[PDB]
Amino acid sequence: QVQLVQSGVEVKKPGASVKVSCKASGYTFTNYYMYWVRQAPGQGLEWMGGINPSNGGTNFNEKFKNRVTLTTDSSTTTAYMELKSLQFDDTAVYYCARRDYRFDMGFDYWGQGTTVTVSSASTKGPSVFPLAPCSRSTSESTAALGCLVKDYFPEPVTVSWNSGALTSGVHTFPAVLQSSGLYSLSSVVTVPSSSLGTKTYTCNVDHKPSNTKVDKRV
Amino acid sequence: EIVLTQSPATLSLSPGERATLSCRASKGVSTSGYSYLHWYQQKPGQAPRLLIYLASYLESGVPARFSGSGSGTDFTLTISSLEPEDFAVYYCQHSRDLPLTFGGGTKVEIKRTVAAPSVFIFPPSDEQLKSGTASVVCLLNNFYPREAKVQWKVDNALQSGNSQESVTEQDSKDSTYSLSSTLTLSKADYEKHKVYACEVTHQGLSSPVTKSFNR
Amino acid sequence: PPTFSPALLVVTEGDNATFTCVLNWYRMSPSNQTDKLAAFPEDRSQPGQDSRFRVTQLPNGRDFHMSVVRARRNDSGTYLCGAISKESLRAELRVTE
């Protein structure tokens, strides 16, 4: 059924090691070579190594030599990727891709991806602050309000507005990583200025890793 | 070692016009009548998807709308009639030698008539300042092209390196961006000034817009 | 289909061995287990490829040379070549000490 499935998300400290798995199913396992590709957040792709499951031979990008171990298991049709002495720039999405062993006809099939995050930060719930204009109302019909979700680790957060009833014209921005190692993002909404004192507007912020849920209103 | 440089970084057309991408290798990736050059399509948040392999050959299941060509060391991915799904990133990769490398990708976007952003400024919230930090948010909503010079500006001296931008992925119905710049100060350094202005420069504006507040 | 000759080849250890068959060169293991050793053209991205297995091309005649250098005793076994763009019949090699 020609589809690879990778292991769960990983959050490691610098100097630690991570072992990602890639389970193949429904093709002749030893009839395809396995390659590992990674991609740092919002960047291009970087090849790490390749493995031949029939005998265990390996290819290596030299940037990871003696830092990466690629292993295979014919019994469970599962390839592994172990990245040791993790660095901060190793934060990326790690893929496994298969390639025909008869000849290279491209990486036809890829796994869903495993996100690995290397940081010295500890899990922390976000602080939420209102985004409201300094002085409400000129006669311009549409005003903008929102919430600032700041100082949390790690990703991700889910922001909804007014218990999810209001979604028209909502922009929750991609989280950015601050100097402290904590992510921060904003949730924006444009509404009628006429229906500002009339209606009530709340963002509800959920960060399940920290188990923190906070309702804030503007 | 071989590097591939896709030219150029970004294109943008309406769901119909011909799309032509380029992949431009440092050295020769063609040998014995075979070019170790493949093309993948990646939409945000998902694994890449191979379309053309070995320069010319098309991967099964992929529409004939895509076509690969070129040889020796010059290659071109050609898309003729686009659909809404087709707008994404496209990478080329070589297998001529080790290590395997990828192009930086080419992002194809939806070109619209230039739209001007609605600018909004946000002061820090009483809740946040007594925690000891002041965060000022400037919001740009619905604007094309993406290039926007967002300058933070505090009491007629220019702020440098204390802000962060964040650009949405193109929204679906409008395919225009939205941006949010956040400036961070210590609350102490924050209350030693008065006017906090966000100067937005954009093509779809005859002149820059300034949104400000007084503390 | 190509010929892949000789139908069986016997050589001494350390002595080269060559057959005459994209073009792939497999050795056959059990239960339909097959592993490619070399290929024309050379496969660069093949993990752990054994350099002693070469597949030079002759001038012409669609002639090819499947050469295994400095043979080992365990190199003896079951070899065939195929063309991809159909197997060719099974030609053998035994290694003597």
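Residues displayed in chain C correspond, in order, to Swiss-Prot positions 34-54, 64-127, 135-146.
Placed from the backbone N, Cα and C atoms, the Cβ positions cover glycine too.
The Cβ of C:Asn49 (mutagenesis position) lies under 8 Å from the Cβ of C:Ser109, C:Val110, C:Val111, C:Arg112, C:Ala113, each of these being in the same chain and 6 or more residues away along the sequence. C:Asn49 (mutagenesis position) falls outside any helix or strand according to DSSP and counts as coil. Record note (Swiss-Prot) on the mutagenesis of C:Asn49 to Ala: Decreased N-glycosylation without affecting binding to binding to nivolumab drug.
In Swiss-Prot, the entry for mutagenesis C:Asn74 to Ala states: Decreased N-glycosylation without affecting binding to binding to nivolumab drug. The structure shown retains the original residue. For C:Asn74 (mutagenesis position), the count of additional Cβ atoms within 10 Å of its Cβ stands at 7 [all protein chains shown].
Mutagenesis annotation in Swiss-Prot: C:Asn116 to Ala, described as Decreased N-glycosylation without affecting binding to binding to nivolumab drug; the structure shown retains the original residue. Within the same chain, the residues at least 6 positions away from C:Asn116 (mutagenesis position) whose Cβ sits under 8 Å from its Cβ are C:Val144, listed in sequence order.
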Anchor-to-anchor distance, in angstrom and between Cα atoms, for C:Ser127 and C:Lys135 with 7 residues unmodelled between: 9
